[PDB]
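Structure record follows, encoded as structure tokens.
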Amino acid sequence: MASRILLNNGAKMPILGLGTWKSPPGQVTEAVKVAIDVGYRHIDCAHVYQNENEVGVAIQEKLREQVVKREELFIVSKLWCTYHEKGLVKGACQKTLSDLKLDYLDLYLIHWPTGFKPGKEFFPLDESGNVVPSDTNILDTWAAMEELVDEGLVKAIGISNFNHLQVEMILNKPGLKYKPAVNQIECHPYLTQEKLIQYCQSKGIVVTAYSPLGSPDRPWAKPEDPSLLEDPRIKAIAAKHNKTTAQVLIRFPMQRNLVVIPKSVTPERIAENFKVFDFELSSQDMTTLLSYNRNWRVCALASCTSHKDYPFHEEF
Ligand SMILES: NC(=O)c1ccc[n+]([C@@H]2O[C@H](COP(=O)([O-])OP(=O)(O)OC[C@H]3O[C@@H](n4cnc5c(N)ncnc54)[C@H](OP(=O)(O)O)[C@@H]3O)[C@@H](O)[C@H]2O)c1
Ligand SMILES: O=C(O)COc1cc(F)ccc1C(=O)NCc1cccc(C(=O)O)c1
């Protein structure tokens, strides 16, 4: 299938990218270098991941080496929750640009719909452990994102972890200038997201699937938890196709017209995970994988469940 999907800003986005959350700073430069060498052209980043400087070293070295041209790369980052105030958005974007050593981002996302009190701490807490919210709402943060397009800092803007009513709020914003291009959400066979995906796709918003392998390195994992990579039913589909379980888990969202961003710092897995353009899952395979949904989430924080904009109380 085609390697890129057309966004509603007129640009094309590679359907496979490299994730960087949890990639150690002493390993991520080589991970990104290897990824670019083996064909990746989309890197998913964020300020909160604390490794954008090291990602940037890799990007700059591959541009200097002329392995790739800047126009061939698709670099994504995200505005952290403590920067939702309109007066902080530009500086947050500029810090990311400085660290990544770029003069524009291809896509900049509101990382979560929940704004937090500005300051040095990424999760500012009250004395009882609740996150301290900001009063800035999503619509004003969206207007600040639109300014970044008009200043040339970013080519596209979007959202992440927004539920369908929050997407709808953006789409219904008085005076909306640019629609979200992307909603980046958790999606895999245990959290298949049919309802939210259909809503976003019906509005022309491209969905990116995060944690497609079930994030086995997430810091809050428990030994009892479900494991996609070890599920014998998924292993059987992979064996039938002479592919790895990870390759099936990556191809699955691709065939739903999603973008997918598996993370690895292991050179052999970075290369393996890209070898997903040479086989097809059948419709029956796809429906079987969808049947494994259990509404299980890698990403959600008990500390934010009382925030007015917490996204996961709604069904979708
Ligand atoms: N927008 C958001 O709120 C949000 C939230 C979560 C994630 N994300 C993005 O999505 C990316 C991907 O999600 P994720 O990092 O949570 O997890 P993931 O991509 O589902 O899983 C990553 C884990 O799988 C392992 N792995 C990778 N390829 C493998 C293979 N072929 N065989 C076996 N194990 C393999 C990695 O190990 P090694 O690295 O040791 O090889 C790592 O432990 C993130 O890095 C981030 O960029 C965004
Ligand atoms: O967020 C990602 O991309 C990956 O997870 C992280 C990565 C980090 F470097 C540091 C913290 C996290 C994290 O705890 N996220 C979950 C999160 C964040 C903000 C609000 C909510 C909420 O439930 O409202 C949930």
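We number each residue from 1, going along the chain as drawn.
Going by what the header records, the deposited coordinates were determined by X-ray crystallography, 1.0 Å.
Placement of Cβ uses the backbone N, Cα and C atoms for every residue, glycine included.
With a 10 A radius on its CB, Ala271 (NADP(+) binding site) counts 16 other CB atoms from all the protein chains. Sequence annotations record features per position, and here Swiss-Prot assigns NADP(+) binding site to 10-19, 211-273.
For the recorded site, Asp44 (mutagenesis position), the DSSP three-state label reads strand. Annotation for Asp44 (mutagenesis position): same-chain Cβ neighbours under 8 Å, separated by at least 6 residues, are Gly17, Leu18, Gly19, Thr20, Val76, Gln184, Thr208, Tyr210, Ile261. Under its mutagenesis entries, Swiss-Prot includes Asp44 to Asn with the note: Reduced glyceraldehyde oxidoreductase activity.
Following the DSSP three-state reduction, the secondary structure of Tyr49 (mutagenesis position) is helix. Under 8 Å, Cβ to Cβ, and six or more positions away along its own chain, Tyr49 (mutagenesis position) finds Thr20, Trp21, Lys22, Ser23. One mutagenesis experiment named in Swiss-Prot is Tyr49 to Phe, and its note says Complete loss of glyceraldehyde oxidoreductase activity.
Annotated active site, proton donor per Swiss-Prot: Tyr49, in sequence order.
One mutagenesis experiment named in Swiss-Prot is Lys78 to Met, and its note says Reduced glyceraldehyde oxidoreductase activity. The Cβ of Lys78 (mutagenesis position) has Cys45, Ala46, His47, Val48, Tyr108, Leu109, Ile110, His111, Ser160 as same-chain neighbours under 8 Å, each 6 or more residues away in sequence. Mapped onto three states, the DSSP output places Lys78 (mutagenesis position) in strand.
Annotation of the published mutagenesis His111 to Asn in Swiss-Prot: Reduced glyceraldehyde oxidoreductase activity; the original residue is retained in the structure shown. Within 10 Å of the C-beta of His111 (mutagenesis position) there are 20 other C-beta atoms, taking all protein chains into account.
Secondary structure at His111 (mutagenesis position), as computed by DSSP, is coil. Positions annotated as substrate binding site by Swiss-Prot: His111.
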Binding-site residues (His241, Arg251), the one with most neighbouring Cβ atoms at 10 Å: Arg251
Binding-site residues listed as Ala221, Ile261, least Cβ neighbours within 10 Å: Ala221
DSSP three-state assignment for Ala271 (NADP(+) binding site): helix
Residues among the recorded positions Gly10, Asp44, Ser211, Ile261 that border ligand 1 - Cβ under 6 angstroms, in sequence order: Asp44, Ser211, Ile261
